[PDB]
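Participant: One structure follows; several queries about it will come next.
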Amino acid sequence: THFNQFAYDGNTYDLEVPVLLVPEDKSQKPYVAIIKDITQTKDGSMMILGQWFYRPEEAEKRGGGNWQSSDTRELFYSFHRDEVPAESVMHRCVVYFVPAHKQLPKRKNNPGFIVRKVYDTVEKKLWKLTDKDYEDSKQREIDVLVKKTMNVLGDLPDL
Amino acid sequence: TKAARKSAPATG
C-alpha cells in the first residue's frame, strides 16, 4: 500500500520534496532527506522512504578526511535511501539544486540549502550534477531535481 | 514523534 501524500501534525507532505527529520542520535543535526515513497507497514505504522543529503563535514572522503563546505548552505545529495517513520518529520525545508554554470541565489531572497555535488558513498567521492559517471536513471534523478529547482528560480545569473 | 535512524551502507 503506497501513498502519494501524507498528513501529520497539520502539515501535508508530497513526494519528491525535501524534509527535515529528527535525528537518530540526539547530538546529530536534523537530517535532510528527499521523500521518495510513502508506504504503510503491516502493523499500520506509516513509513517514508527518504534519500539522504550529506553535510560536507560528515561525508567521508576516500583519503579518510572530510570536505570543507564552501557555503554554509552547502549540502551533498546522494542515493543512500532509508525507511524512516512518518512521525519523524519536522517540517518541509528548501533545497536548491543549482548547476555549475549558474551561480547561487542570494541569501535574503531565497534562504535554504544549496546543492552542487552528489556524494558517492560506495567510492566516497563527489559527482557533479551532470556527469558521465552517472547511470541513466541516476542522471535522470539529478536532472529532475535541477529542473524542479529551475521552475522555482527563473533567472540564471551566470558567473 | 519518533526519530529517524540512518543505515550504514557498504563502502569501498
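Quick note: numbers on chain A are straight from Swiss-Prot, i.e. 119-277, in order.
Method of determination (from the header): X-ray crystallography, 2.4 Å.
In case you wondered, yes, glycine gets a Cβ from its N, Cα and C as well.
What Swiss-Prot records for A:129-248 is domain 'BAH', and it gives sequence analysis as the kind of evidence. The note that Swiss-Prot attaches to the published mutagenesis A:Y149 to A is: Reduced binding to trimethylated histone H3 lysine 27 (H3K27me3). Not able to rescue disruption phenotype; when associated with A-170 and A-172. Mutagenesis annotation in Swiss-Prot: A:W170 to L, described as Lost binding to methylated histone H3 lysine 27 (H3K27me3, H3K27me2 and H3K27me1) and accelerated flowering time under long-day conditions; when associated with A-172; the structure shown retains the original residue. Listed in Swiss-Prot as a mutagenesis experiment, A:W170 to A is described as follows: Lost binding to methylated histone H3 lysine 27 (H3K27me3, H3K27me2 and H3K27me1). Not able to rescue disruption phenotype. Not able to rescue disruption phenotype; when associated with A-149 and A-172. Under its mutagenesis annotations, Swiss-Prot gives A:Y172 to A the following note: Lost binding to trimethylated histone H3 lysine 27 (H3K27me3). Lost binding to methylated histone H3 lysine 27 (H3K27me3, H3K27me2 and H3K27me1) and accelerated flowering time under long-day conditions; when associated with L-170. Not able to rescue disruption phenotype; when associated with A-149 and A-172. For A:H198 to A, Swiss-Prot lists a mutagenesis experiment annotated as follows: Reduced binding to trimethylated histone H3 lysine 27 (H3K27me3). According to Swiss-Prot, the mutagenesis experiment A:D200 to A carries the following note: Lost binding to trimethylated histone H3 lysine 27 (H3K27me3).
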Participant: Given the mutagenesis positions A:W170, A:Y172, A:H198, which pass a C-beta cutoff of under 8 Å against chain B? Sequence order please.
Facilitator: A:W170, A:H198
Participant: Kindly report the helix/strand/coil residue split of the domain 'BAH' (A:129-248) according to DSSP, in that order.
Facilitator: 3 helix, 60 strand, 57 coil
Participant: Just to confirm: which same-chain residues, 6+ apart in sequence, have a Cβ under 8 Å from the Cβ of A:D200 (mutagenesis position)?
Facilitator: A:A151, A:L167, A:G168, A:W170
Participant: Say we define neighbours as other CB atoms within 10 Å of the CB. Which of the mutagenesis positions A:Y149, A:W170, A:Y172, A:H198 has the fewest?
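Facilitator: Sparsest of the mutagenesis positions A:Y149, A:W170, A:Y172, A:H198 by Cβ contacts within 10 Å: A:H198.
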Participant: Distance check, please: Cα of A:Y149 (mutagenesis position) against Cα of A:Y172 (mutagenesis position), rounded to an integer number of angstrom.
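Facilitator: If we compare the Cα positions of A:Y149 (mutagenesis position) and A:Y172 (mutagenesis position), the gap is 8 Å.
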Participant: Measuring Cα to Cα, how far is A:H198 (mutagenesis position) from A:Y172 (mutagenesis position) in Å?
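Facilitator: Cα-Cα distance, A:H198 (mutagenesis position) to A:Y172 (mutagenesis position): 10 Å.
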